[PDB]
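Colleague: Quick one: the structure is below, and I'll ask about it shortly.
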Amino acid sequence: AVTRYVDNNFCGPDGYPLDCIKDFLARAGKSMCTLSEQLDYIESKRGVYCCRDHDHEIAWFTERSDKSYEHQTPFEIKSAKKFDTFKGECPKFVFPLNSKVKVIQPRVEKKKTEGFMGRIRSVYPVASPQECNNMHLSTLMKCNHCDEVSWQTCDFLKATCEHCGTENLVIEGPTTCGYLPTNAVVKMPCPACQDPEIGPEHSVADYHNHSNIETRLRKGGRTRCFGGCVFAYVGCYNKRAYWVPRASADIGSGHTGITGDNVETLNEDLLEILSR
Ligand SMILES: [Zn+2]
Ligand SMILES: [Zn+2]
Ligand SMILES: [Zn+2]
């Protein structure tokens, strides 16, 4: 399918390169040029009309690294906002508008710790699992029992309605990851760990085969986007799976903001209640 909306760097709403633009650059001499050079070429070839048989439209301004287009990812975004001359309604984007993006830098233990602590210490300089702080995720969504649309605290799979107490399956809608804590994690009960025929010594493949949490596979990594963050699975401890926001955004006050379709006003309005 044609990806119409892009950032000013010609990357899509998920933060990744479009196959059509990648091929367009490759057909010219330019797949290994810098992003700046590639964008100069695209601007010289009618910008959003460069593909000829379909149109693009710039919805976002992003600051990115200068890596070649084919190597651009959401982890190469430094900041994101609405494009100054885009006057339409912003579609869903991987990061909230008017935000700065932080990427977790991998750590190397001088002395590899075994088990879960070695896995988490490749992410955070923590001495114990309890130094990790669980995030508070929420989604603005309808409750099937009381029909109200409200902010339901959730994990990746289940949300709870604050009006009536009903658990609801998480569906697409405005999402936030709350404030970004130090040593940020999202903890969920691990089905593989709970199954006696599999159990806590399971593999990473075992985790994803039984979690029921869909991921995107790309260049050997698996991620799930939610609420302005890009999450990856780290490992399990005491039968809970730990995910970390390998990328997170900050709209102000350390808050991850709101992502989703038609959330521009919501995300702006949220900033106002973070301070006085
Ligand atoms: Zn195209
Ligand atoms: Zn309800
Ligand atoms: Zn597990």
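Following Swiss-Prot, chain A shows residues 181-456, kept in their order.
Each Cβ is built from the backbone N, Cα and C atoms, and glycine gets one as well.
According to Swiss-Prot, the feature Zn(2+) 1 binding site maps to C200, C231, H234, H236. Look at Swiss-Prot and you will find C323, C326, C341, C344 tagged as Zn(2+) 2 binding site, backed by sequence analysis. Residues or ranges marked as Zn(2+) 3 binding site in Swiss-Prot: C370, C373, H382, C416. Among the sequence features in Swiss-Prot, the natural variant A181 to V is noted as follows: In strain: Isolate Shanghai LY. Listed in Swiss-Prot as a natural variant, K225 to Q is described as follows: In strain: Isolate GD01. What Swiss-Prot says about the natural variant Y249 to C is this: In strain: Isolate Shanghai LY. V306 to F appears in Swiss-Prot as a known natural variant, with the remark: In strain: Isolate BJ04.
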Colleague: In angstrom units, rounded to an integer, how far apart are the Cα atoms of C370 (Zn(2+) 3 binding site) and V306 (variant position)?
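Modeller: Computed Cα spacing between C370 (Zn(2+) 3 binding site) and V306 (variant position) is 22 Å.
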Colleague: Checking the contact step here: among the binding-site residues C231, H234, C323, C326, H382, which have a Cα within 10 Å of the Cα of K225 (variant position)?
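Modeller: If one measures from the Cα of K225 (variant position), the binding-site residues that come within 10 Å are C231.
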Colleague: Hey, how far is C323 (Zn(2+) 2 binding site) from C373 (Zn(2+) 3 binding site), Cα to Cα, in Å?
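Modeller: About 30 Å separate the Cα atoms of these two residues.
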Colleague: Run through the Cβ atoms and count how many others sit within 10 Å of the one on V306 (variant position).
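Modeller: Total other Cβ atoms inside 10 Å, all chains included: 16.
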Colleague: Using a 10 Å radius around each Cβ and all protein chains in view, which of these recorded positions has the most neighbours: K225, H236, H382?
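Modeller: That would be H236, with the most Cβ atoms nearby.
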Colleague: Taking the Cβ of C326 (Zn(2+) 2 binding site) as centre, how many other Cβ atoms lie within 10 Å?
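Modeller: Result for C326 (Zn(2+) 2 binding site): 12 other Cβ atoms within 10 Å.
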Colleague: Which of these recorded positions (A181, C200, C231, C370) have a C-beta closer than 6 Å to some atom of ligand 1?
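Modeller: Passing the 6 Å Cβ check against ligand 1: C200, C231.
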Colleague: In this structure, which of the binding-site residues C200, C323, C370, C373, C416 has the fewest other Cβ atoms within 10 Å of its Cβ?
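Modeller: Counting other Cβ atoms within 10 Å of each of the binding-site residues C200, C323, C370, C373, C416, the minimum falls on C200.
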Colleague: Spatially speaking, which of the recorded positions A181, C231, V306, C341 is closest to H382 (Zn(2+) 3 binding site)? Use C-alpha to C-alpha, please.
Modeller: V306
Colleague: Which three-state DSSP class does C416 (Zn(2+) 3 binding site) fall into?
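Modeller: DSSP call for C416 (Zn(2+) 3 binding site): strand.
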